[PDB]
Structures are given as structure tokens and as C-alpha cells.
Amino acid sequence: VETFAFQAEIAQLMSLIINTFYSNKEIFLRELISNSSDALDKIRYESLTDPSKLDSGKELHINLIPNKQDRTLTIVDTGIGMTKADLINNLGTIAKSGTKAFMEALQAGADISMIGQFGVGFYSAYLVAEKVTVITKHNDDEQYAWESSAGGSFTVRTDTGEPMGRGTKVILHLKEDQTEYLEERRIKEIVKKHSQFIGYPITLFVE
Ligand SMILES: Cc1c2c(n3c1CCCN(C)C(=O)[C@H](C)Nc1cc-3ccc1C(N)=O)CC(C)(C)CC2=O
């Protein structure tokens, strides 16, 4: 297991997300589904030039999986996935400028729900999750587990769990007072409200 420090701007963003009073937390789901949709767009596009990129799985979909016993909500996709370099360096570098602009927009009157316009919507996970685990598999790289409970650090390790083929699973370990997001009615409501037209099947598992 390797431990890394977040870029300072990203630690800053995470603290703002965790500490700011903001009741409209449900937008986290739209942001994660959007990340998945983007990842699915990417593998779909690449497979047009090289169909063998789908040897790791032809189905392009999104699954939402609540687990009350574990108090987790998992967003699973069969998108392009992420390499080790993506997880440690590349995406965080990109996130830096997005974070700076977002925090500036907030100072100017924007609100947290606009986070996705700055490319850092992933971090809205921390509106509802005390810990986030990202298990990911990209073609031509290994399966990795990224994890962070905030506090300025994240870990990356090779994942020994069930092989995924290709794609990403974002496991939200929910805060004690955020269990409404494990309820079927509540998730259905949020998907209908904010993610109605996503161009891939979204299956809401039940318990
Ligand atoms: C930015 C950013 C970040 C993450 N994603 C994106 C968003 C960057 C744009 N984007 C969607 C991608 O680069 C790839 C393809 N897919 C994903 C990225 C992210 C989340 C989910 C997916 C996912 N579900 O595949 C996750 C990590 C852990 C690297 C932290 C972070 O800064």
C-alpha cells in the first residue's frame, strides 16, 4: 500500500466540501454518474477504431448498488477505467486548475451544486461519504484500489478482490446520518431528477 499527499488545492477543496453547510447533498449522485458516463463515452469512442478494446467486456452500463449492512452505495460502470498514472498523478493535475476556478466561483457567489462545471464533481462524494474507495481496471494496466478518508492523503494499492474485466467501481462508505441514499425510493427519485437522460442503462439494484 502506497500513501500519497493530495495536491494542496485538492485537500483545500475536500475540506470545503466536508465543512461547508450545504443541504443539497443529493447532487453527489449526478456527479458520479456523469463521471461514469464520460468513461463509457471514452471506451465507446476508442472501440470504434480498435474493436479489440471491448474484449474485456462489450456491455456499456452503470449499476447502482446499495448495501445497508455495509452502509455503502456503490456506483459501478464498464467504462474505460483508470491507469495507475491516472489515479496518482494525471487526474489530480487536471483537478488542480478546476479546483482553483471552482473555489473562486464559490467566493463570487456560485454554489456547491455547480462543482461539475469545473471537472471536479468526483469530490462531491465527500458530501455523503466518510470514506471513498475507487476500484478500477483499464485495458493494459492492472486492477487498482484508490482510497481516501480525506485528511490530506490517499492510498493506492494493487487490488486482489474480484477481477472486474474493465471499468470502475466507486464505493461510498456513507456517513452515519446519510443512510437515506441506501433507500430504493430515494435513489430512484435522484436518478429521475438529475440523471434522466444518461445514454447508458442505469440499473438500480435492490436489497
Ligand atoms: C478529476 C477526477 C478524479 C477522479 N475522476 C475524475 C474525473 C476525470 C474524468 N474522467 C471521468 C476520467 O478521467 C476517467 C475516464 N474516469 C473517472 C474519473 C474519475 C472518477 C471516476 C471515473 C470513472 N467512473 O470512470 C477519481 C480520482 C480518484 C482519480 C480523483 C480525481 O481527481
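Going by Swiss-Prot, the residues shown for chain A are 17-223, listed in order.
The backbone N, Cα and C atoms fix where each Cβ goes, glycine too.
In Swiss-Prot, a mutagenesis experiment is listed as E47 to A, annotated with the note Strong ATP-binding. Strong interaction with HSF1, HIF1A, ERBB2, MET, KEAP1 and RHOBTB2. No effect on interaction with TSC1. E47 (mutagenesis position) is surrounded by 21 other CB atoms, counting those within 10 A of its CB over all protein chains shown.
Quoted from Swiss-Prot, the note on the mutagenesis of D93 to A is: Impaired ATP-binding. Strong interaction with HIF1A, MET, KEAP1 and RHOBTB2. Loss of interaction with HSF1 and ERBB2. Los of interaction with TSC1. Counting only same-chain residues at least 6 apart in sequence, those with a Cβ under 8 Å from the Cβ of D93 (mutagenesis position) are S52, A55, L56, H77, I78, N79, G183, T184, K185, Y216.
Experimental mutagenesis is annotated in Swiss-Prot for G97 to D, with the remark: Abolishes ATPase activity. Neighbour list (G97 (mutagenesis position), Cβ cut-off 8 Å, at least 6 residues apart, same chain): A55, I59, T152, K153, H154, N155, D157, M180, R182, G183, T184.
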